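J.: Okay, here's the structure, questions in a sec.
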Amino acid sequence: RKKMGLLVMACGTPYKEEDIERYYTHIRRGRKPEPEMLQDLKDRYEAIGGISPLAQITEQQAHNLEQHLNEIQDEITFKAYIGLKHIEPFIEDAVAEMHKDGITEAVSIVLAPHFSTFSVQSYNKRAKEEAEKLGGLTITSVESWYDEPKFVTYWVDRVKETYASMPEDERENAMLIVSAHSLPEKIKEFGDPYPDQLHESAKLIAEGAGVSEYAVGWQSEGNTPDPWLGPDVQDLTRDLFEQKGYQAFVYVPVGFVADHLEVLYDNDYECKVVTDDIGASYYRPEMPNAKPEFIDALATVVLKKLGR
Ligand SMILES: *Cc1c(C)c(=O)n2c(=O)c(C)c(C)n12
Ligand SMILES: [Mg+2]
Ligand SMILES: [Mg+2]
Ligand SMILES: [Mg+2]
Ligand SMILES: [Zn+2]
Ligand SMILES: [Zn+2]
Ligand SMILES: [Zn+2]
Ligand SMILES: [Zn+2]
Ligand SMILES: [Zn+2]
Ligand SMILES: [Zn+2]
């Protein structure tokens, strides 16, 4: 069998409370969070059940993906390597370990289904530049996979279950909000297809689920002076309610693939704050995490990228 590195990339999460400072310092481009912000972040991680389970999920996704890929075909033996953006093991650490282990050929995938120049493209550029610095190693990189039918089907089935679980009047008066992580609006000056891909995710999921009333929103924007992609899910929820009085809101943060603060808090608390305030029911179906259906979707994405 041909041996191939499987480079699984993701944002990264702190591994313990004491990593919060350095993690967010990395996110803030060297700017250490002020003490009140550090304390608030600790409170938030404690409120959603703790950091450790969150940090486990990328590991489980990569290892299940490796094993499942090695099981469903017989030509390639994959070895998974995790490269993270904002905490060790960094992308360059992962590429360097692949080089050390004798890997000469690798396929990479970012655990984010939509391409953007800010995230996926930069992950891929960092991996490929480390590989070319070290030499003797090439990487073929998945760039987007939001339209993989098995992944669409994951979210379609979750949405169908959520709508079927509703009371009749909720089911008749509900709103589906499909969201991804906001980015600076300036990405549009490069023709970044990220917004169009999020809209396409929302179209495909709503269509598959039979949900005719849905909206596209953004979440987790930063505070840079430049405008970020909007509307934010909080404002969009309040605004849609003020237009049409929906009694239930279903949040599908399709841009995220795992439980993390920006879902468990930014949706299950902040959006929940808004729905509770307007008297609407809140629903947020399970994130893919390392569930077998999602891992099979990722394995299909990888094998298709390799033309197998
Ligand atoms: C950490 C992280 C995740 C998971 C994600 O989707 N995004 C973004 O879009 C940014 C900008 C960052 C950071 N992250
Ligand atoms: Mg301790
Ligand atoms: Mg494509
Ligand atoms: Mg926020
Ligand atoms: Zn980032
Ligand atoms: Zn591992
Ligand atoms: Zn399997
Ligand atoms: Zn070397
Ligand atoms: Zn739109
Ligand atoms: Zn963020």
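Following Swiss-Prot, chain A residues are numbered 3-310, in order.
Placement of Cβ uses the backbone N, Cα and C atoms for every residue, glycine included.
Relevant sequence annotations retrieved from Swiss-Prot are reproduced here:
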| type | residues | note |
| --- | --- | --- |
| BINDING | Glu20, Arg46, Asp268, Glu272 | Mg(2+) binding site |
| MUTAGEN | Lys87 to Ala | Retains 92% of activity |
| MUTAGEN | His183 to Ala or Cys | Loss of activity |
| BINDING | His183, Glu264 | Fe(2+) binding site |
| MUTAGEN | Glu264 to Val | Retains less than 1% of activity |
| MUTAGEN | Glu264 to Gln | Retains 21% of activity |
| MUTAGEN | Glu272 to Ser | Abolishes the effect of Mg(2+) |
J.: Nearest to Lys87 (mutagenesis position) in three-dimensional space, by Cα, is which of the binding-site residues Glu20, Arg46, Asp268?
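T.: Spatially nearest to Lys87 (mutagenesis position) by Cα position is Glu20.
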J.: Between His183 (mutagenesis position) and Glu20 (Mg(2+) binding site), find the distance joining the two CA atoms and give it rounded to the nearest Å.
T.: 25
J.: For a quick check of packing: other C-beta atoms within 10 Å of the C-beta of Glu264 (mutagenesis position), how many?
T.: 16
J.: Work out the three-state DSSP category of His183 (mutagenesis position).
T.: strand
J.: Taking DSSP as the reference, which of helix, strand or coil describes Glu264 (mutagenesis position)?
T.: helix
J.: What is the number of other Cβ atoms found within 10 Å of the Cβ of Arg46 (Mg(2+) binding site)?
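T.: Other Cβ atoms within 10 Å of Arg46 (Mg(2+) binding site): 15.
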J.: What is the one among the mutagenesis positions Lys87, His183 whose Cβ has the most other Cβ atoms less than or equal to 10 Å away?
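T.: Ranked by Cβ atoms within 10 Å, first place goes to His183.
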J.: Does anything in the same chain, at least 6 positions from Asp268 (Mg(2+) binding site), have a Cβ under 8 Å from its Cβ, and if so what?
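T.: Once residues fewer than 6 apart are set aside, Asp268 (Mg(2+) binding site) is near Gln221, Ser222, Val235, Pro255.
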J.: List, in sequence order, the same-chain residues at least six positions removed whose CB sits under 8 Å from that of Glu272 (mutagenesis position)?
T.: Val235, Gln236
J.: Just to verify a number: CA distance, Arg46 (Mg(2+) binding site) to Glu264 (mutagenesis position), in angstrom, no decimals.
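T.: For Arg46 (Mg(2+) binding site) versus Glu264 (mutagenesis position), the Cα atoms are 10 Å apart.
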J.: If one measures from the C-alpha of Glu264 (mutagenesis position) to the C-alpha of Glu20 (Mg(2+) binding site), what distance in angstrom results, rounded to a whole number?
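T.: Per the Cα atoms, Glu264 (mutagenesis position) and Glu20 (Mg(2+) binding site) stand 19 Å apart.
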J.: What's the number of neighbouring CB atoms sitting within 10 A of the CB on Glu20 (Mg(2+) binding site)?
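T.: I get 10 for this one.
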J.: Helix, strand or coil for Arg46 (Mg(2+) binding site)? Use DSSP.
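T.: Helix, per DSSP.
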